[PDB]
Amino acid sequence: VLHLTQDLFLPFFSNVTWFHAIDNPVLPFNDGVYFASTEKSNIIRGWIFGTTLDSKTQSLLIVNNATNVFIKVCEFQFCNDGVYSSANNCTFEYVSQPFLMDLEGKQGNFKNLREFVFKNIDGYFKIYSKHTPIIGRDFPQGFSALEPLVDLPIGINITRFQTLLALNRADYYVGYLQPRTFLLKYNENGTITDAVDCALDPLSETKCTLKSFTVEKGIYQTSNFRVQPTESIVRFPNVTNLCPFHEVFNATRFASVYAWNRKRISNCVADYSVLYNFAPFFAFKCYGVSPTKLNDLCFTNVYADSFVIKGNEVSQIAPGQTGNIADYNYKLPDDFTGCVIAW
Amino acid sequence: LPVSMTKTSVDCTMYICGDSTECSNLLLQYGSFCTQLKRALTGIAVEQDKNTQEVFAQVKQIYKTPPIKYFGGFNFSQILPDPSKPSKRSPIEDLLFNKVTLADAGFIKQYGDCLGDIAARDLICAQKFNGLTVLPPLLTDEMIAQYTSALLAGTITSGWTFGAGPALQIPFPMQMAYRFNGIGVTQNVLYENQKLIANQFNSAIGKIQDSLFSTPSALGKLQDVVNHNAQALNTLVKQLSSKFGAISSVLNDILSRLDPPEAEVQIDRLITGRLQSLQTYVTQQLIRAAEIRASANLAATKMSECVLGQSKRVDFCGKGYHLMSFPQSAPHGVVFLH
Amino acid sequence: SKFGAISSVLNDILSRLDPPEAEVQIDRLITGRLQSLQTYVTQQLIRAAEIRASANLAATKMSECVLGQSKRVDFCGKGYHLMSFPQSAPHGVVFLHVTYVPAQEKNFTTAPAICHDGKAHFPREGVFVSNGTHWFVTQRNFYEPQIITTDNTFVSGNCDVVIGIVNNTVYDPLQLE
Amino acid sequence: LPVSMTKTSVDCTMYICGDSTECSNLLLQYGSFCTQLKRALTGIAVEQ
Amino acid sequence: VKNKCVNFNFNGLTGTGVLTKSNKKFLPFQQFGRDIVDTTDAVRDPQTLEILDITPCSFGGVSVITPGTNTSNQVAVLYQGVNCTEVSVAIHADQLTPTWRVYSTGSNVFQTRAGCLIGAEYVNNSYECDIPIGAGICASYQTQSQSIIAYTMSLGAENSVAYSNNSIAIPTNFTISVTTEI
Amino acid sequence: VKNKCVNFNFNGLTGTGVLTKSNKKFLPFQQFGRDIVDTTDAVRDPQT
Ligand SMILES: *[C@@H]1O[C@H](CO)[C@@H](O[C@@H]2O[C@H](CO)[C@@H](O)[C@H](O)[C@@H]2O)[C@H](O)[C@H]1NC(C)=O
Ligand SMILES: *[C@@H]1O[C@H](CO)[C@@H](O[C@@H]2O[C@H](CO)[C@@H](O)[C@H](O)[C@@H]2O)[C@H](O)[C@H]1NC(C)=O
Ligand SMILES: *[C@@H]1O[C@H](CO)[C@@H](O[C@@H]2O[C@H](CO)[C@@H](O)[C@H](O)[C@@H]2O)[C@H](O)[C@H]1NC(C)=O
Ligand SMILES: *[C@@H]1O[C@H](CO)[C@@H](O[C@@H]2O[C@H](CO)[C@@H](O)[C@H](O)[C@@H]2O)[C@H](O)[C@H]1NC(C)=O
Ligand SMILES: *[C@@H]1O[C@H](CO)[C@@H](O[C@@H]2O[C@H](CO)[C@@H](O)[C@H](O)[C@@H]2O)[C@H](O)[C@H]1NC(C)=O
Ligand SMILES: *[C@@H]1O[C@H](CO)[C@@H](O)[C@H](O)[C@H]1NC(C)=O
Ligand SMILES: *[C@@H]1O[C@H](CO)[C@@H](O)[C@H](O)[C@H]1NC(C)=O
Ligand SMILES: *[C@@H]1O[C@H](CO)[C@@H](O)[C@H](O)[C@H]1NC(C)=O
Ligand SMILES: *[C@@H]1O[C@H](CO)[C@@H](O)[C@H](O)[C@H]1NC(C)=O
Ligand SMILES: *[C@@H]1O[C@H](CO)[C@@H](O)[C@H](O)[C@H]1NC(C)=O
Ligand SMILES: *[C@@H]1O[C@H](CO)[C@@H](O)[C@H](O)[C@H]1NC(C)=O
Ligand SMILES: *[C@@H]1O[C@H](CO)[C@@H](O)[C@H](O)[C@H]1NC(C)=O
Ligand SMILES: *[C@@H]1O[C@H](CO)[C@@H](O)[C@H](O)[C@H]1NC(C)=O
Ligand SMILES: *[C@@H]1O[C@H](CO)[C@@H](O)[C@H](O)[C@H]1NC(C)=O
Ligand SMILES: *[C@@H]1O[C@H](CO)[C@@H](O)[C@H](O)[C@H]1NC(C)=O
């Protein structure tokens, strides 16, 4: 079968950064990262994940050891090097068979290469791996598949990525995966013998469109090409028609609460910046809309009731309240769609 | 007889979802209900290519007419290509080209002047707005005239031999005598009334041009094919102005006005309407292509029989005892002179 | 294809949802599947019509090029048609047209008629061909020169209308005997 | 050999929405989908 | 920003394309513009009171001409129905939706009547068609050492008859050829 | 029960058909399986 799937993969002939080790920069994490490492026996233990890498957001630590693993989604404080210093708001300790499989044919020339891929779509951390003593120069050229090992629902936020070392007395092949459509050739035994990207080459686009590894001589209509818009203009009518907000907030004789003056605001453009610059507010609570979301909604009519009142009465004025003002002077309906402003 | 029509290569993805990521995602649920349409349309285009090639590419070697034109008094300048015309076309084919006005030529590269249209943008720019494009034909309307000229040269200097084997020259007088012999009249009649028959032929070739000029629409079949294609295309474009039972007709309006999970119903309605319209258009294109292919096969048989030899079958190559025919190229068609 | 519903597999959706809310999704599935089937049947009908046209053409080609000889040019193969043998094929037929195609040709000369004694002579079949010195008659698609006798030609005319007439003597086997 | 078939002149509104103003109005929201059908049926009659 | 593809949101209408100066005769009350098929064509500027047309973005279709993969891996790209100076600046500014970028050596530019061919070169010779491109152009794989070339149709071998007043060619021999029809 | 048409409800996956021994190569992480055109074909026994 020649199944075609679209899922976040590492692009073919993509660009991979290669590091050395003799201090461990924090590489950004976005849309997964492909990882590879070749070694004689071992110089690497684990990785740490998350954002800000401190005791404020949940983090990850997947250090291995000689016999098992130490996967944990915890809120480690710091190590700067006995790898954590905090387990307070921490749970979900995972232990299984060790990831690192090392085999040697009575010699160190069979340096094992290990390819690891990680992703965090809708949580559900996915770890893919395949261990084999490949030719050992560097990243090979022959195709190799990857078998998922663990699939565990972390359900947290990850932004930054870091790797741990070993003790002692040419690795770090890092590439970033991208959302692309791929087709994979399946062996009759089920293993993937080949795969072709569908965003790399015109020949790849053709092979992908017909989902076949052999394209006969001829023309093939594959897709459509678009000049995407470079910039985006928004232009609206020159109308300004500033609302009388200025005269409702620049008044000098704001009526009392017992006789609350009600101003009907009609036929104007309600810009709220003239409201923001006119009063250093102390209570700008809203109920039916958002203080931020006001310039992008259109309304039929607006009423501005203005009255000067005491301090505690400001907190008194709200839908579903009580008091000498909320009962006898001014009662806000429980179904109020608007805002109050106190300065 | 029509031979082919314009080749349309619509792209469902954008025709239904104008540059909308969410709309494309919603369409992705409908399975391979696009690859089928694109395959059908490309099959129609390849079919049109094979129809025109089957109609015209009947002779391998492109013969040229001798520099001197005296075929026993027969006057052929009206059907022979005119070197003065830069397109190397006969005067009759000139009228055939002038009397047919194509709404969409296709070979225009009209992008760049839709912005510069000044006036209201025409049908072509409108189609280029909503996911419609036309693929220009493989055989340029110029080389078709060259094939026609080669066929005409073969049938007036070599008789009907060049369609059987090597082109063997024969003067028009005894070629005339032989076409007479194939009907039931001995060659002595032609050799006695050659001047009269040449004058008859010249008068008829003079009168056919005036008959084609003065008629309102005698090329009504080719005009009909062009008008049918243009009308179907215009209706297909106009179909995007129907709300189909939703709030509005504009995808970018519905998307920007309503939330995703409520606008989902309306965009699904738009998908179901627009895609059904595209399906109907594709089916009508299929029927028209089948009919045009049948007409093209009839035209190819007509060419190989009447032009490339004498046909004994009555009324097939014009009314009366058939003698010959001359082919003439036309926009999306051919014109025979029995 | 899910066709805009919860899932594309009925045997799962029937057990995952109860009837009075599942009927909507199953109706969506029905409409999508039946629209696809309508597309398939329409395309099959078109293909069948085209195949029927091709089959009628092939039947005529059989009954013409096999059960007789065709005078139509470029119908039973390129060139003059001689015979045709049919061969069975998977879901089709294959012909073996045997066609007569001429070969090496030479300019000689031609004249519309020969004027022996005030009378124009015309070939009963064939043209009047000249080696260059001696006029001859022959067939049309093969060069078989023959002596111009009274049998090969029929005489009708007055030797003053035929343009390009050429002077030569005709023969007859009756004056000799 | 058949030469022709019975000519048909089906009508959109009368077939779909028998004398129902609301039904005809909601049919108008479907654009000129069915004018194509009327034209095609006129065509088939003409070719017969 | 005129003569450039741009998303526009004029007074509530949203679309994509290119806008530039126009010579309408817009009536003062008129605000929108359209055509026969009901598509928004011209928009009056609400803050300038001038007339601008609306254009498609880049419409066309990418077609790939290739020989058999078992023969070679070189491919050529067809940009149907576009003046490919437009894509040339589009490739340069990298706003093209296609991500695969095939090389532009200057010799691989082709202003075909049917679009633009990129990744192939002119050969002013005339060979029988192998892959139909359109507008009387055919591509094929040929040895220089191997590349993809584009060339015009050759309708056939050039031959001239020898018609004369008294010239006849009569075959002195014949042949039997067995063709096939399927 | 093998070689007998039976209504199965393997792991909530409902259906009807015949179960039999198969020589496929399911990975330990593989659970359902499928065929060319997206139909559940070879479900490995969760117990055996
Ligand atoms: C799929 O797996 C089968 C089981 O091992 C393989 O069959 C074997 O093949 C080897 C030779 O490679 C034989 O020696 C052995 O007896 C058995 O038949 C089969 O080859 C394999 N197919 C692949 C990998 O494509
Ligand atoms: C063959 O027929 C042609 C008709 O197109 C003749 O051309 C004519 O040329 C005269 C001027 O000499 C024009 O006045 C006329 O309108 C027409 O174009 C052509 O002479 C004629 N040739 C022979 C040999 O008969
Ligand atoms: C004209 O046709 C003649 C056929 O009768 C050719 O004459 C031949 O000439 C040889 C000797 O030259 C004779 O022996 C023989 O019987 C035959 O008559 C003659 O070559 C030919 N002339 C030309 C110019 O082709
Ligand atoms: C064929 O031979 C005829 C005599 O048998 C020729 O007729 C002659 O014509 C001339 C004028 O050309 C007269 O002056 C003479 O009295 C006789 O009638 C005839 O011309 C000739 N034709 C050719 C083509 O050679
Ligand atoms: C007509 O053409 C035939 C072939 O197309 C000729 O047959 C050839 O004869 C030569 C020897 O003469 C053979 O070597 C060859 O294999 C072939 O059979 C035939 O001779 C020819 N006839 C004439 C009269 O030219
Ligand atoms: C990888 O990096 C090098 C150097 O920074 C760059 O030249 C190359 O283009 C990159 N790879 C890709 C595929 O762009
Ligand atoms: C390795 O990690 C496992 C994780 O559970 C732990 O139990 C074990 O003590 C560690 N050390 C060794 C030597 O296995
Ligand atoms: C647990 O999380 C809360 C909320 O982020 C934080 O205030 C608290 O300090 C955490 N407990 C620790 C760090 O022991
Ligand atoms: C009144 O308007 C003036 C003029 O803009 C401004 O300086 C002043 O701050 C305003 N005062 C109030 C209370 O709005
Ligand atoms: C007839 O003569 C012409 C004169 O050049 C020549 O070109 C042609 O080949 C000849 N035909 C033959 C020899 O069959
Ligand atoms: C738009 O308003 C600004 C602000 O005063 C003004 O300068 C400009 O002339 C106005 N233009 C139009 C067309 O009304
Ligand atoms: C398209 O062709 C060239 C190349 O771009 C140039 O003249 C212009 O852009 C267009 N010309 C016409 C006549 O459309
Ligand atoms: C050779 O090709 C060039 C274009 O590359 C063309 O301008 C020129 O006319 C051609 N020469 C001939 C003799 O065809
Ligand atoms: C044929 O004869 C006519 C007059 O008899 C002459 O004008 C013409 O040039 C001749 N052509 C040839 C090819 O001999
Ligand atoms: C019960 O399930 C467990 C899970 O592995 C295993 O012991 C076996 O599959 C079942 N035991 C039986 C069927 O006795």
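Along the chain as shown, residues are numbered 1 onward.
Looking at the header, which is where the method is noted, we find electron microscopy, 3.9 Å.
From the backbone N, Cα and C atoms, a Cβ is placed for every residue, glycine too.
Around the Cβ of A:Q6 (variant position), a 10 Å sphere holds 12 further Cβ atoms from the protein chains shown. Quoted from Swiss-Prot, the note on natural variant A:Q6 to H (Swiss-Prot position 52) is: In strain: Omicron/EG.5.1.
A:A21 to V (Swiss-Prot position 67) appears in Swiss-Prot as a known natural variant, with the remark: In strain: Eta/B.1.525, Omicron/BA.1. According to its DSSP assignment, A:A21 (variant position) is coil. Taking the Cβ of A:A21 (variant position) as reference, residues of its chain lying under 8 Å away and at least six apart in sequence are, in sequence order, A:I43, A:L165, A:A170, A:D171, A:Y172.
One entry in Swiss-Prot concerns the natural variant A:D23 to A (Swiss-Prot position 80). Its note says: In strain: Beta/B.1.351. For A:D23 (variant position), applying a Cβ distance below 8 Å and a minimum sequence separation of six or more within one chain yields no residues.
Secondary structure from DSSP puts A:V26 (variant position) in coil. Under its natural variant annotations, Swiss-Prot gives A:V26 to A (Swiss-Prot position 83) the following note: In strain: Omicron/XBB.1.5, Omicron/EG.5.1.
In sequence order, A:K111, A:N112, A:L113, A:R114, A:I134, A:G136, A:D138, A:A170, A:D171 make up the list of same-chain residues 6 or more apart from A:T38 (variant position) whose Cβ falls under 8 Å from its Cβ. One natural variant catalogued in Swiss-Prot, A:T38 to I (Swiss-Prot position 95), is accompanied by this note: In strain: Iota/B.1.526, Mu/B.1.621, B.1.1.318, Omicron/BA.1.
Counting every protein chain shown, the Cβ of A:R45 (variant position) has 18 other Cβ atoms within 10 Å. Natural variation at this site is recorded by Swiss-Prot as A:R45 to I (Swiss-Prot position 102), annotated: In strain: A23.1.
The DSSP secondary structure for A:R114 (variant position) is strand. Quoted from Swiss-Prot, the note on natural variant A:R114 to S (Swiss-Prot position 190) is: In strain: Gamma/P.1.
Under its natural variant entries, Swiss-Prot includes A:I134 to V (Swiss-Prot position 210) with the note: In strain: Omicron/BA.2.75. Taken residue by residue with DSSP, A:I134 (variant position) is part of neither helix nor strand, so it is coil.
Every protein chain shown contributes to the tally, and the Cβ of A:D138 (variant position) ends up with 14 other Cβ atoms within 10 Å. Listed in Swiss-Prot is the natural variant A:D138 to G (Swiss-Prot position 215), annotated as follows: In strain: Beta/B.1.351.
In Swiss-Prot, the entry for natural variant A:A145 to V (Swiss-Prot position 222) states: In strain: 20A.EU1. The structure shown retains the original residue. Annotation note: A:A145 (variant position) sits in a coil segment as assigned by DSSP. Taking Cβ-Cβ distances under 8 Å and a sequence separation of 6 or more, the neighbours of A:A145 (variant position) in its chain are A:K130, A:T191, A:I192.
Take the CB of A:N238 (mutagenesis position) and look out to 10 A: across all protein chains shown you find 10 other CB atoms. Looking at Swiss-Prot, you'll find the mutagenesis A:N238 to Q (Swiss-Prot position 331) noted as follows: Reduced viral infectivity.
Under mutagenesis, Swiss-Prot gives A:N250 to Q (Swiss-Prot position 343) with this note: Reduced viral infectivity. DSSP assigns A:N250 (mutagenesis position) to coil in the three-state reduction, placing it in neither a helix nor a strand. A sphere of 10 angstroms centred on the C-beta of A:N250 (mutagenesis position) encloses 9 other C-beta atoms.
Proximity to chain E (CB-CB distance below 8 Å) holds for A:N238 among the recorded positions A:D23, A:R45, A:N238.
Not one of the recorded positions listed as A:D23, A:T38, A:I134, A:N238, A:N250 brings a Cβ under 6 Å of any atom of ligand 14. Under the three-state DSSP scheme, A:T38 (variant position) falls in the strand class. Cα separation, A:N238 (mutagenesis position) to A:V26 (variant position), rounded: 49 Å. Around the Cβ of A:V26 (variant position), the number of neighbouring Cβ atoms within 10 Å comes to 12. The CA atom of A:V26 (variant position) is located 16 Å away from the CA atom of A:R45 (variant position).
Its Cβ taken as reference, A:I134 (variant position) is surrounded by 20 other Cβ atoms within 10 Å in the chains shown. A:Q6 (variant position) sits 60 Å from A:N250 (mutagenesis position), taking the Cα positions as reference. In this structure, A:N250 are the recorded positions from A:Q6, A:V26, A:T38, A:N250 whose C-beta falls under 6 Å of some atom of ligand 9.
Cα separation, A:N250 (mutagenesis position) to A:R45 (variant position), rounded: 67 Å.
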